[PDB]
Amino acid sequence: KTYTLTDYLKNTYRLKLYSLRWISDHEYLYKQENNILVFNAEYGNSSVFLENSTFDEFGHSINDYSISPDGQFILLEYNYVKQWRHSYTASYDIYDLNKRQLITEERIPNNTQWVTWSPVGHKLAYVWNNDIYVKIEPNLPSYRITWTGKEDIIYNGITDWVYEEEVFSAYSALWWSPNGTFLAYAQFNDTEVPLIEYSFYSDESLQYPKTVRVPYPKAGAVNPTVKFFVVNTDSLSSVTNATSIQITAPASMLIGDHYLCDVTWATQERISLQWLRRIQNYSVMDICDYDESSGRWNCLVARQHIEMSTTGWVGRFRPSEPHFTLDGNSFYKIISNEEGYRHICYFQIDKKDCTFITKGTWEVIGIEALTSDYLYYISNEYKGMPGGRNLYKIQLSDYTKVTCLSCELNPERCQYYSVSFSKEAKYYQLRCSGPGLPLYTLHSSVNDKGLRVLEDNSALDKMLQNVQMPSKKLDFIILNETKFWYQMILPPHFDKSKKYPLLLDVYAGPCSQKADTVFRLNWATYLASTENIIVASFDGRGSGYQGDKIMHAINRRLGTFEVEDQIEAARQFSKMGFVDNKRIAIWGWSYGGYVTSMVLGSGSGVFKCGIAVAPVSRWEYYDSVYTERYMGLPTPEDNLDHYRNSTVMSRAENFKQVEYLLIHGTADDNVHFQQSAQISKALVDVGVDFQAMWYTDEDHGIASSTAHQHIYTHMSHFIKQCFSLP
Amino acid sequence: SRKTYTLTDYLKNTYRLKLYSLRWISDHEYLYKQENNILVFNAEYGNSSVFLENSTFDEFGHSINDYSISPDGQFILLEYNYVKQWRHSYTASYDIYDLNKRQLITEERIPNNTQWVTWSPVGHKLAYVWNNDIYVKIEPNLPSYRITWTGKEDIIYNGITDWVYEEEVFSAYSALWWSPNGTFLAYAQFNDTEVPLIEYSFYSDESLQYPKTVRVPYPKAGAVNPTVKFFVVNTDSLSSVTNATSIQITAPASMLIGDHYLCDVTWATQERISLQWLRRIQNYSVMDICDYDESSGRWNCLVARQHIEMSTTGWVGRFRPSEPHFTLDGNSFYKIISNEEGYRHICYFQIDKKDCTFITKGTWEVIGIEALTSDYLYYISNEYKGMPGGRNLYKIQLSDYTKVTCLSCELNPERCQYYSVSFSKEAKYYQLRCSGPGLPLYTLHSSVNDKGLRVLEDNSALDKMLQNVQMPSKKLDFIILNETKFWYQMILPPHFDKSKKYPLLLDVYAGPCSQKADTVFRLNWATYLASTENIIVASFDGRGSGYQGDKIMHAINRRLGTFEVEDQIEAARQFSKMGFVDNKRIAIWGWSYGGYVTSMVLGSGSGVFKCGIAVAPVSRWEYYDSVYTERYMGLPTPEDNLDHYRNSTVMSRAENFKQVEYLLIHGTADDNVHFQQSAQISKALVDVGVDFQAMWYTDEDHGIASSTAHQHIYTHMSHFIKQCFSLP
Ligand SMILES: *[C@H](N)[C@@H]1CCCN1C(=O)[C@@H](N)Cc1ccc(-c2ccccc2)cc1
Ligand SMILES: *[C@H](N)[C@@H]1CCCN1C(=O)[C@H](N)Cc1ccc(-c2ccccc2)cc1
């Protein structure tokens, strides 16, 4: 048989994972059914750290727990109420693991926006009603740390909309120091930030549609401001209002609009912060130390570091994070070479110049672990494949010595990895995503020897061997010297003679990679396996993990090359002899929906049909942080001219020659529905027919169970009909 | 080869229908635009003259979209900067032009952004509303008079209606009534302080970075309705520095007892004015004849003169209580009221006397009173040939009811069975307007000997053009159901061979007192579908439809979403029963109430229809405005009609769509039928796992009538229809 839409939708073929949480450097927690066993990394044996029963009766559905470092409590999260992409509120309850008695006194508020323990011990810090509260003991009263919170105005401890989504990629906005002595946080002011407003219809019972209003800054609009503070969580009394010490500047940032882009504690008395100018090609890092007697925090200018650019923005999406040495005196952090390839550089806190410890036409995806003799990192060097992933270790005393921890384990099924070390990189869990089926192994850092296999996904392999699964070809093509990768999901019993319809799956956003060695079971799977349709992807100009030459090829010019190279890919794929020139479609979501629109509106006759889901249409309608970063400001003095040059509706006319399907959630807080409405309006004015579909109350993810299922069913029909498939 | 009526012909309106819109400025003359310059006409002899010349307001710097002559012909109201709001309400700029001195007035100019403005029934006075306030200008060059100081956006309206009174009760933005004399200016005052607001986005032009949220005082079923007060001021006692005194006319005590509405205002004399009030439960209504009193300058309304109008079978009136037409002295008036047998006829009232006398009866209804003279009473009815879907002009002698005469029945039978009329100030002359079933014909006449003066337009140009195009024919007939006959019409293709099996599209509306079956001549989408796609387009008037008596119309009282839906599926059933229908290709479509019905029918799971299109429909009545919905469904409270309110939602029938192709369409800026309505339909469908086709229209309202939107939406439905009928 074959992999169908129902399989995809009904998740008939699930991939097993092995989610574990190190609680120490020798132990880790792992959910075994309705039990939270605790394993021993060495002998790998376990024991029920907590029985499913324990938390029995309690008229509330519990979703995800959180054991304190002390292991003396396990805050229980329930009543989860999804907000933005990371934010959400829930009710909480602590439970003493030794008194088996659920806390009752001072219990954490309801509608909590975020909680978290101290890195060690059982200190609890939480945000409520936009204010910070601190608990030294689960059963003892909380201490107000802030008194300025104000729903969607003043945010203390939690990011505002754009900061969570495009900056800290998190809701949380507070960082505990190593031993829980200091509690740091940022403060966001949205007062002058405009609000995007949309209707939310809700349950049929609702008589009047509701209006959601979110402080959301669009390109060139008034941005939110920020303040950083640090409060000593030991000087707090039942009387004094914990005095928070602020950390301002740098003056090079205060000269105007800027953002806080990173918080990284170096030591128990030293914290690092990176600042980014609205024009994101200049970043400043400050390393501040606690001044014993004085109580304030000082950031020696001798210790600040400038990370600027002249061919684009800074970082892959933001100035990378620092990974400090144990004594917080120096650090390492990915930065761009003089050659354009991001590599690990070594800094001395008060030494302006760093030394690249890695180099070459490949790049470091990130720094995973740091010990006194080794720096563990992931890169895409191996086989010279930007789309592959591996764990590497480099000797700090000799950069010439760099061993690849994963590369050879099973070169067959594992060319993409992820790592997870213990409390002191004594052991680490290797996580293979593919090209084969997920494989999780446990190793020892002192020898890197494989302790055992935690999960081989044999159960799946079994089932999958009875399904006409599709195949996957990951290779490249060349354009003007440089080579650009791409991947094709091929139908079962592929035949290079027979011509197949081709569906171009695209995202093509700045620093993206739709071509990798990861094993995925999705809609493309069904299309290929059941509709014998080739689903391809191509990472052209603007894509990441190949040096700035590629990734910055679209600086201040979104909707140019990424769009062009996209057309070229299909343009050549056809010239491959197994593609039906007359049956080539293109589809994408978000940025991918934009490029998909720009392309179907290019008029290259190359495509027959295309689908754009939750697409951007005019960069001025998208948030600042993300947009300006590639486009600058929509001012005539800056880039307003190109901003206006890249709109989807400017190419409405050219839609007459293609078959278009536009879809969009009405509650999209990210890429506003307004975008897609502005598009349809353009097609109506020009006289271009096309199909549409809006999804009531769904956001950017159009992920609700029924919503998700419906859109894939619809898009199917669209595609199968466009390709004349039974 | 011979062509057909294509989509492009209807969209690009290639075959145009000549009109002839007069504008009686007197009982002897009328204004007519020479499509470049308006001129004056003499009804008597037919000779004309260039009243206002195109080459006059040039270099104006702006364009005029509507002129407006004064009652004394001494001034001409110029209108520019027009900006549409709702169905009738709009705003614009104005200028006064002296026709007696050919000079645009430059003093005390009418404000910019004016909401409404009308002359005086006589002379040349002016009453305009700016910023929700009423102002008066005795002379154009002179300053105005602030009649009100309570005006305020979305809260207090003085002289203009708020969204619901505009669309549902009055069907006009205006809320001021001059006294036939001109000395009196009566006006209404609406209060929406607590009326919930319907909010929705308006994206505006691409350059709008952040979408704008439109907030509107709109009461949904059972919500907090607006309140209202009445006033009458003396435009003679104005001339001052002091504030205008505004007398108020309250009660009736039978109306103040609870929520209610002001539904009609008609002056009777210079010192008499009649007001008709409606209760929130629109089945009871009072008529208050109020007489002026010079003694106290106040207005009184002797309860001894009220006329109650209630209905135990439904609501009062077709859509609201009918208007009264008063006699000379104003002690008597004629009006439409359904008689004890259920039909609407003309009843004679003498105020002081009880009950009224019907001067008309029969198994047909009086559509409307057009003119009242001391001599006769002219009206429109569907008496002729017992065709409910026919319309003719009659005249009944007031001194002997047996002397009824049809003024339009025989004029041109085979060609005209549907007429509308337009009289002069005292109806010395009138223009009949034959809009069916043949080519639109326009005729002018004299009341005296009812002579046929002449022809103003007989579309002989279109007629010639339609002689090289395969036009479809129209079949108007009926069928019996439950021993009753219900009419239906079909747009049959060219050479309609009863042998073949044609695909049929059921065009529906079926709203309360609606009528989709008539003798009217039309050139629309159906024309194209039948002519080019050879599709049979039919409509059917079932229970709840109008112009056939209350037994039928009130059939759906307190039961919207029942019989009218049923009778629809049935009609279809009965059509494929005639043999020239392909059971495999039966579709259905409707706009507004038509979408609702089209949705409910596709949701009844009868499987009779393959596909269906629903344009901006209603999904559940609690979503519609009170005035309308309530008049049929009552109150949505457990204590009244809530249950059925919950039973008639399209949403609850989602699962049954699994067996159909549905095309859902709505303008995102609809203020009438909130987009929210289709937003819920689409959501319930998605939750039951039903695939369907949707299409939203950015910034379009209930009409989806822009030039680009109109063509786009129709092109689209034509694609869906054909697709559904498997035909090129
Ligand atoms: C489509 N997916 C759209 C196209 C415009 C950008 N899109 C988004 O949805 C971005 N907000 C996606 C995004 C969000 C966050 C990060 C990020 C990266 C690194 C650190 C923190 C956050 C990247 C991309
Ligand atoms: C669709 N066409 C929808 C159907 C629900 C009501 N809709 C409207 O557009 C209007 N609210 C209908 C309407 C009908 C008739 C009148 C009217 C008022 C006064 C006298 C006669 C008719 C007003 C509004």
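Numbering of chain A is taken from Swiss-Prot, so the residues present carry the numbers 41-766, in order.
Each residue, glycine too, has its Cβ placed from N, Cα and C.
Per Swiss-Prot, active site, charge relay system is recorded for A:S630 (among others), and the stated evidence type is sequence analysis. Counting only residues at least six positions away in the same chain, the Cβ atoms of A:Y547, A:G549, A:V653, A:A654, A:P655, A:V656, A:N710, A:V711, A:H740 sit under 8 Å from the Cβ of A:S630 (active site, charge relay system).
In the three-state DSSP assignment, the secondary structure recorded for A:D708 (active site, charge relay system) is coil. Taken from Swiss-Prot, the feature active site, charge relay system covers A:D708 (among others).
In the three-state DSSP scheme, A:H740 (active site, charge relay system) is classed as coil. What Swiss-Prot records for A:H740 (among others) is active site, charge relay system.
A:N92 (mutagenesis position) falls outside any helix or strand according to DSSP and counts as coil. Counted within 10 Å of its Cβ, the other Cβ atoms near A:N92 (mutagenesis position) come to 12, all protein chains included. Here Swiss-Prot describes A:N92 to A as a published mutagenesis experiment; the accompanying note says: Does not inhibit dipeptidyl peptidase activity, interaction with ADA and homodimer formation.
Here A:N150 (mutagenesis position) comes close to A:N119, A:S131: these same-chain residues lie at least six apart in sequence, with C-beta atoms under 8 angstroms from its C-beta. The DSSP secondary structure for A:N150 (mutagenesis position) is coil. Listed in Swiss-Prot as a mutagenesis experiment, A:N150 to A is described as follows: Does not inhibit dipeptidyl peptidase activity, interaction with ADA and homodimer formation.
Non-local contacts of A:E205 (mutagenesis position) by the CB criterion (under 8 A, 6+ apart in sequence, same chain) comprise A:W124, A:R125, A:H126, A:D663, A:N710. While the structure shown retains the original residue, Swiss-Prot records the mutagenesis experiment A:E205 to K with this note: Inhibits dipeptidyl peptidase activity.
According to Swiss-Prot, the mutagenesis experiment A:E206 to L carries the annotation: Inhibits dipeptidyl peptidase activity. Within the same chain, residues at least 6 positions away in sequence whose Cβ sits under 8 Å from that of A:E206 (mutagenesis position) are A:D663, A:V665, A:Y666.
DSSP assigns A:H750 (mutagenesis position) to a helix in the three-state reduction. One mutagenesis experiment catalogued in Swiss-Prot, A:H750 to A, is accompanied by this note: Inhibits weakly homodimerization and dipeptidyl peptidase activity.
Residues within less than 8 Å, Cβ to Cβ, of A:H750 (mutagenesis position) and separated from it by at least 6 positions along the same chain comprise A:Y735. For the published mutagenesis A:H750 to E, Swiss-Prot gives the following note: Inhibits strongly homodimerization, dipeptidyl peptidase activity, interaction with CARD11 and T-cell costimulation activity.
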Do you know offhand how many angstrom separate A:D708 (active site, charge relay system) and A:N92 (mutagenesis position) by C-alpha?
38
With DSSP assignments reduced to helix, strand and coil, which class does A:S630 (active site, charge relay system) get?
coil
Quick one: of A:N150, A:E206, A:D708, A:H740, A:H750, which recorded positions have a CB closer than 8 A to some CB in chain B?
A:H750
Using CB under 6 Å from any atom of ligand 1, narrow the recorded positions A:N92, A:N150, A:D708, A:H750 to the ones that qualify.
none
At a 10 Å cut-off from the C-beta of A:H740 (active site, charge relay system), count the other C-beta atoms across all protein chains.
20
For A:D708 (active site, charge relay system), the number of other Cβ atoms found within 10 Å of its own Cβ:
22
